[PDB]
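Asker: Sharing a structure, written as structure tokens. Questions coming.
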Amino acid sequence: XXXXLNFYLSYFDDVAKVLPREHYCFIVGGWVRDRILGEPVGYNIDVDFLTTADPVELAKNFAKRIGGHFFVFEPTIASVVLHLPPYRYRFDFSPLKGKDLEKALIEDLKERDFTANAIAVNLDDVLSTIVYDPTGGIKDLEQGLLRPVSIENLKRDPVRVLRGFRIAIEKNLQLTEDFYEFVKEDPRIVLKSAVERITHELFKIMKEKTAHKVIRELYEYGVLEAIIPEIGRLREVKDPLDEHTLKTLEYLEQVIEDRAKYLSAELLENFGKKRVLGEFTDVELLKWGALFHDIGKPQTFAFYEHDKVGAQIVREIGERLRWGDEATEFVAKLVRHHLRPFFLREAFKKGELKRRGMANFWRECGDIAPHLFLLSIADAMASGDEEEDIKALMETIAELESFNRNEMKXXXXXXXXXXXXXXXXXXXXXXXXXXXXXX
RNA sequence: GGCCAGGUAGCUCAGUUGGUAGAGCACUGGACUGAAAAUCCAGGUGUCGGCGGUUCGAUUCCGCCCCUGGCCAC
Ligand SMILES: [Mg+2]
């Protein structure tokens, strides 16, 4: 039930100056875990607290001291957020009450999802170290295993099933047998929890670069298919299409790691700088774009228009899962034009590619260009093209980038403006354009 | 504090490259019928939440706020 500078944080002093003498505080969950696993503290810090005093007051005064922002939400829990450019701080204060402090702490630690997250230390021992792990989290961290405290705790809050999938990949741990068994039983249980949370955990999975294996895990057990029924529809078309999407995602990640070679400088400049949902990038949207790259093949076949229908389906998924409108529109636009570089390459291999089509390409979509390129290369890798084909593709991309880098520098008024911009690349020309427009 | 979605005629709802805000229902009137229902025809001066900015021109593009709701430990 117990065991015995490492857990230190600069802000743990501040909390201590706030928390009253007669009340106690405990550091619980991920932070502790992250410190036990030995992973270096990143640029995003999240600390979880259990206090015997009013968490709202404590948090408000803490934010008062650190000059951060404070908010409360629903028992009722409090949180403080301190955000500057290099780092992000989130401190979540939770209520702890009972006649017996130790018994209350223990009872709380048994209601948590996983053993790793059930470890807690006393705040007074942090700055000066007896640890509380009734679920035996440390022992499981010694074996590198993520083991749910109980299955009833997982059923109590279904969304936890995704965290276990994320954390295992995030902290590099292996999920136990009982978890996979519970997932085998009822994969649909995930749907019981709120949608936006599922969206959040999914995006958190897509954040890391090993995500394709996790996606395969979620698909194979039917969880992914249960959250997104459109994914299963890839099984009715025998190429296997689903395998092709999974491998497209894998190769997409392997390309993302190597992305510095394939793309040019100006394209890589703003790559991954697009903030979606206030913590995520367009890279995750690129991975979603790779999973969804063909969602329309079961829709239309004999797949001529499958990219348009695909864009529509993606739009509906984004609407259904409550993504950002800019996000879902980004992914939909990424699926819509997903086959464009293949037609540009195919027109290049015949030498029939001209500045017209390039101008149209950069006019039509210049924002999704890097992502569309990486996705095209990924799909080319997943299709198993001959060397000549892929080389020709990368050469096509090269000529495109080389083209845009240098050579690109009452409809009456609109048509006039368009014709002017076209003729530019001199008011008499405008007068003549008007005289020609009259006829 | 962060993010997400709505705010439009009386109600409830369309308006994904910008180009005078229309359609259905509801409402009124007429034809028709002993009568009524049905059927057929006609009728929109709406500060597109507020203020600004880009544009020749903004319901749509951009920035700052307002109101309603949804999520935010492990
Ligand atoms: Mg935490």
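If you go along the chain as it appears here, the first residue is 1 and each next one adds 1.
Cβ from N, Cα, C; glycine included.
Annotations per Swiss-Prot:
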type: BINDING; residues: A:30-33, A:112-113, A:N117, A:157-166, A:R197; note: CTP binding site
type: BINDING; residues: A:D46, A:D48; note: Mg(2+) binding site
type: MUTAGEN; residues: A:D48 to A (Swiss-Prot position 60); note: Loss of activity
type: MUTAGEN; residues: A:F71 to A (Swiss-Prot position 83); note: Does not affect CMP incorporation
type: MUTAGEN; residues: A:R160 to A (Swiss-Prot position 185); note: Almost loss of activity
type: MUTAGEN; residues: A:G324 to Y (Swiss-Prot position 363); note: Reduces the CMP incorporation at position 74 of the tRNA, but does not affect the CMP incorporation at position 75
Asker: Those binding-site residues, A:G30, A:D46, A:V159: which ones have a Cβ sitting under 6 Å from ligand 1?
Answerer: A:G30, A:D46
Asker: A:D239 and A:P240 flank 7 unmodelled residues; Cα separation in Å?
Answerer: 4
Asker: With an 8 Å cut-off on Cβ-Cβ distance and a minimum sequence separation of at least 6, pull the same-chain contacts of A:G324 (mutagenesis position), or say none.
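Answerer: The answer is A:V276, A:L277.
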Asker: Take the C-alpha atoms of A:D46 (Mg(2+) binding site) and A:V159 (CTP binding site) and report the distance between them in angstrom, rounded.
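Answerer: With distance taken Cα to Cα, A:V159 (CTP binding site) is 19 Å from A:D46 (Mg(2+) binding site).
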Asker: Just counting, how many other CB atoms are there within 10 A of the CB of A:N117 (CTP binding site)?
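Answerer: Result for A:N117 (CTP binding site): 24 neighbouring Cβ atoms inside 10 Å.
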Asker: In this structure, which of the recorded positions A:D46, A:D48 has the fewest other Cβ atoms within 10 Å of its Cβ?
Answerer: A:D46
Asker: Counting Cβ atoms within 10 Å across all protein chains shown, which of the recorded positions A:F71, A:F165 comes out on top?
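Answerer: Highest number of other Cβ atoms within 10 Å: A:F165.
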Asker: Quick one: Cα separation, A:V159 (CTP binding site) versus A:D48 (mutagenesis position), in Å?
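Answerer: A:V159 (CTP binding site) and A:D48 (mutagenesis position) have their Cα atoms 19 Å apart.
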Asker: In whole Å, how far does the CA atom of A:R160 (mutagenesis position) lie from that of A:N117 (CTP binding site)?
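Answerer: Here the two Cα atoms are 12 Å apart.
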Asker: Would you mind reading off the Cα separation of A:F165 (CTP binding site) from A:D48 (mutagenesis position), to the nearest angstrom?
Answerer: 21
Asker: Hey, how far do the C-alpha atoms of A:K409 and A:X410 sit from each other in angstrom, given the 24-residue hole?
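Answerer: Distance across the unmodelled stretch, Cα to Cα, is 28 Å.
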Asker: Within 10 Å of each Cβ, count the other Cβ atoms, then let me know which of the binding-site residues A:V159, A:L162 comes out lowest.
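Answerer: Across A:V159, A:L162, these binding-site residues, the one with fewest Cβ atoms within 10 Å is A:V159.
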Asker: For the missing segment of 8 residues, report the Cα-Cα distance in Å between the flanking residues A:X4 and A:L5.
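Answerer: Output for the chain break: 14 Å between Cα atoms.
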Asker: Between A:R33 (CTP binding site) and A:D48 (mutagenesis position), find the distance joining the two CA atoms and give it rounded to the nearest Å.
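Answerer: Their Cα atoms are separated by 11 Å.
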